[PDB]
Amino acid sequence: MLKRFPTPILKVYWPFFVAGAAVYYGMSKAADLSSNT
Amino acid sequence: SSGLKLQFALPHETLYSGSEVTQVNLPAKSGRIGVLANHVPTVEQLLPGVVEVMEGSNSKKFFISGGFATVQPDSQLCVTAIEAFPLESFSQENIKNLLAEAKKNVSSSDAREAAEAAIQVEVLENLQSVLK
Amino acid sequence: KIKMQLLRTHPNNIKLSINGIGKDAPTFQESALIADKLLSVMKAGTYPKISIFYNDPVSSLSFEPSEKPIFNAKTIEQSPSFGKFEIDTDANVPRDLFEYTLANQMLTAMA
Amino acid sequence: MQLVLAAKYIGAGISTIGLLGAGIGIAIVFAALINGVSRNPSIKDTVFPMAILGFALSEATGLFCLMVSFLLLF
Amino acid sequence: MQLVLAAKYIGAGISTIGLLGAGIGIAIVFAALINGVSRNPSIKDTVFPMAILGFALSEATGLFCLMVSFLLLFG
Amino acid sequence: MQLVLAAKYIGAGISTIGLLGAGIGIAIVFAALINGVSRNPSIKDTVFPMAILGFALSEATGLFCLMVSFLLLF
Amino acid sequence: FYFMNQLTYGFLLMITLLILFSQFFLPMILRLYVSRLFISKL
Amino acid sequence: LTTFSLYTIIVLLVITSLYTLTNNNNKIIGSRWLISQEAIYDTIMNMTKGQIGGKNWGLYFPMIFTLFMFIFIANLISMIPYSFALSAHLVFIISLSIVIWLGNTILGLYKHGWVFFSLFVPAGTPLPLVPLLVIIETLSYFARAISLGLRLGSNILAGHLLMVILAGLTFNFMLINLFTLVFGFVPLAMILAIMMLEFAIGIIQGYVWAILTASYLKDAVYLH
Amino acid sequence: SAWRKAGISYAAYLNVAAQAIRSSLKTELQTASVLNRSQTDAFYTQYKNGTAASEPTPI
Amino acid sequence: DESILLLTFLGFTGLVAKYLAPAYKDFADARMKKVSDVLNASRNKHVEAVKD
Amino acid sequence: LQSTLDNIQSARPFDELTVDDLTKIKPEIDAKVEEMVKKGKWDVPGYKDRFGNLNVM
C-alpha cells in the first residue's frame, strides 16, 4: 500500500497538541459557562 | 561582495582601477547620489560637480567636469569622466571672475559662442561651490 | 592618406574629411570636437548602423585593421538587457549616452 | 421597535463603502505589477504570485466590511 | 413598517458610492498599462491579459457595492 | 407613506456622488495617456484604442451609479 | 450548541492528518525524488 | 451524527483519493494525477525554504503542509452548491488559529525561555519610545492570533452566503412578468464570476494562511 | 541652459566644461600637458557627392 | 432557487472542459516528456560511459 | 562488461519501472530516504538543475 516511515511527530510537534488540549479545556469552561444563553 | 570595486577613468590617466571602496558621492541629473556596496544597476549622466570618494581611509574630494557613472550589475561602479582636481589648488578666483565677466559678455554674442559662454558661466558658478 | 586612397576609388561616398591629426597623441578635445561635428553637419543620429575602422596593434611587430560598432540611441531601448539598468524616462539618458559613446570610441580609435 | 430593523438596514448602508479601500487598493498592485513587468520582462514570474498574493490580502480586508454588513443585515 | 422600506431606500442610497473604488480602481490599472506599453513597446501581448486580470476581479468588488444597493433596495 | 417617497428622493440624492471616482479615474487614464505618448510619439494610435477601451468600461461604473440613482428616484 | 462537536472531530482529524501525511504522504514522494536523482547521478 | 463530521470524513477520503488511487503502481515517471501533488510539494518547498531559512528548516515543513491541505481541501468541497458550510464556522477556524498561536508561543518559550520576549525590541530606537513599540507589539502579539482565522472563515461566511442571496436575487428576478427572460443572462455570468472569485478565496486564502504562519514560525523559532 | 536645444552636443558640452576647467586652471600647475589638451588644429572639409570641397575650417 | 447555482456550475465546468483540461494536458505532457527524456538520456549516456 | 552491455540492452523498462524494484535493488535508497527524514533535509540537493522545480512560483 504505502510504506510506513517512522517520522518524528511526537518529539517535534508536542506544543501544538499541548495548545490543542489547552484550548479544548478552555472550551470546556466556555461551553459550560456560555451554553446557558 | 562587501565593499565596492571602483574604476575611475579619465582620458589622460585613470586614477582608480578596481580599488575596493566604501562610499562614493557623485552629481547626477537626478541630484547628488551616493553609492554604497551593493546598488541598483543604474546609469547616471554626471553633471559637472564634486565627487567624494570615501574608503576605509578618509574621503578625497574632487571637482569633476562631467561624464557617466555606471553601476555594473556585480556592484562594480565605474566613473568615466574628463578632469581631475586636487584638494583646492587648481582653481583661483582671479582667473575665475576676470574671465567670467568676459564670458558673460560673450553670452550676448551670436548663438554658438553665447551658448558655450552660458555653459562656462554655469560651470564657474558651480565652481563657486568649490570656493565654498 | 586614407582620403587619397578612397577618393581615388570612390569619390561619391566621401562626405567629410578630418585633416590635421597625427602631430601628437590626440586628446579628448579633438575627438570630442569631431564627435560634435558628426552630429552637427553629418547627421549621424538618423543612421541605424555605425562602424569605426581603426588600426589595432596586437603586438609591436603585428597589427590589425578592426571594426568597432557604435550602437545608436534608438537601439539601446531595444536591448533585451536594457531594463535591468534603472534609467530615467525624464532625463534623455540614451540621447546623451550615445554621443558620449561616440566620443570615447573615436578617442580610443585615434589613440 | 419599528425602528431597530430600519436602523440595522441603514447600518448595512453605512457599512458598505469600506470596500472602497479594496477598490483603490488592489488597483495599484496591478498598476505596480504592470510597472513590474514593463521595465523588467524577465522577472515577471518572481512577481506573478507575489503581486496577486497581496491581492488576497487587500481583497479580503475589503471582504471584511460588507460581511459585517451582512450579520448587521441579519 | 411605514418607515422600514424608506430607511432601506436611503440605506441603498448610502450603499451606492462604495463602487467609488470601481471608478478609480480599474482605471488606474489601465494607467500603468498605457505606461507599460509606452516605455516597453514589445510587451503588449504580455501585459494586457494579466492587466485584464487586474481589470476583472478589481471591478467585481465594485459590483458588490451595487448588489448591496440592489438588495437593500429590494430584498 | 408620505415619508417614503421623500426618503426615495434623498436616497437618489446620496446615491449620486459616486461619479467622483469615475471622473478621477478617467482623468488618471488620460494623464498616463499623455505621459505615455509624450515619451513615445511613434506608438500613439496603437494604444489610444486600448486607452479609450479602458476609458469606456471604467466610466461604465459611474454610468451604473447614476442609473441606480435614476431607479432610486423610481 | 455544537462547538464541542465540530471542535473535537476537527482536532481528531488534525492529529490524524499530521501523523498521516508525515508518515505516508510526504516521503512517498521524497522516495520518487531520491530515486530519480539516484538514477540520473547513477 | 454530524454532517460536518461527515464532511471531515469526505476530507479524509479525498486525501486518500489524492495519492493512493493517484499512484499508478509506484512508477518513477510520475503520472498526470501525481503531477498535482508534485507541484504542490514544490510550491510549498520553495516557499518555506526561503521563508524561514533555517539550517534545520524542513522539520516544520510537515505541519505547514498539513495546515495547508486541510484548508485547501475544505475550500474545494463547499464550492459545490448543494453542500453545507465547512470552513465558515469561525468558531472552529479561529479555535484552530488560537491553537496554532499558542503552540508557537509554547515552542518559542521552551526554546528561549526569558529571551523569547526579546522580540518586543526589534530595532534601535531612542529612549522615550522604547516601551511603546513594545506595547503595540504586545497589542499586535495577539492581534497576530485573532485575525488570521478571523480573516479566512469570514471570507467563507462572506463567500457562500453571497452565492446564497444573489441566487435568491435571480430567484426574485425570474418570477415577475415574462420580459425577465430577455437579456436576463448577465446576472448568471455575474454569479459565474462570483464562483471564479470563490476559487480564489479558497486557494489563495489557503496560501495566505500558509505564508503568514510561515513568517510566524520563523519569528517564533529564531529571534529576528 | 537649453544647450541641447540651442548649442552644443553633450560630448561638446563636456568639452566646453573641459576647456573651462583648464581655463580656470591654477597658472602655477597649468602645465604644458594641459595646454596640449587644448591645442585644436584639426581641419575639416565637407566633400560633396561630386567630390567637391569647402574651405578647411579650424574646428 | 439553488438549481441556478448548479446551472452556473454546469456552465463553468463546460468552460473548464473546453479551456483548462487541454492546457493542463499540454502542461502534464510537456513535463512528462521532459522527465522521460532526461531519464532516458542519463541511462544512454552512462551506457556510452560503459562503452568508453 | 560485455555481459553488462547485453544485460543493459534487454532490461531497460525505463518508462515503467517500479520504485519498489529500486528499493529492492538498492537498500541505499530507503537508507538515505529514512536518514533524510530523520535529519529533516527535505531539500533534495543537486535536483533543480536537471529536473525542474515545475511549481507555480
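So this one's electron microscopy, 3.8 Å, going by the header.
Placed from the backbone N, Cα and C atoms, the Cβ positions cover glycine too.
Quoted from Swiss-Prot, the note on natural variant E:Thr46 to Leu is: In strain: DS400/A3 and KL14-4A. According to its DSSP assignment, E:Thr46 (variant position) is helical.
Counting only same-chain residues six or more apart in sequence, none has a Cβ lying under 8 angstroms from the Cβ of E:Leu53 (variant position). Among the natural variants in Swiss-Prot is E:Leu53 to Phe, noted as: In strain: DS400/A3, DS401 and oligomycin-resistant mutant.
Taking a C-beta cut-off of under 8 Å and a sequence gap of six or more, E:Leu57 (variant position) has no contacts in its own chain. Under the heading of natural variants, Swiss-Prot lists E:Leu57 to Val and annotates it as follows: In oligomycin-resistant mutant and cross-resistance to venturicidin.
As a natural variant entry, E:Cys65 to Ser appears in Swiss-Prot alongside the note: In oligomycin-resistant mutant. Listed in sequence order, E:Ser15, E:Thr16, E:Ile17, E:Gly18, E:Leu19, E:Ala22 are the same-chain residues at least 6 apart in sequence whose CB falls under 8 Å from the CB of E:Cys65 (variant position). In three-state terms derived from DSSP, E:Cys65 (variant position) belongs to a helical segment.
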Collapsed DSSP category at E:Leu57 (variant position): helix
Surrounding CB atoms that lie within 10 Å of the CB of E:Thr46 (variant position), all protein chains: 17
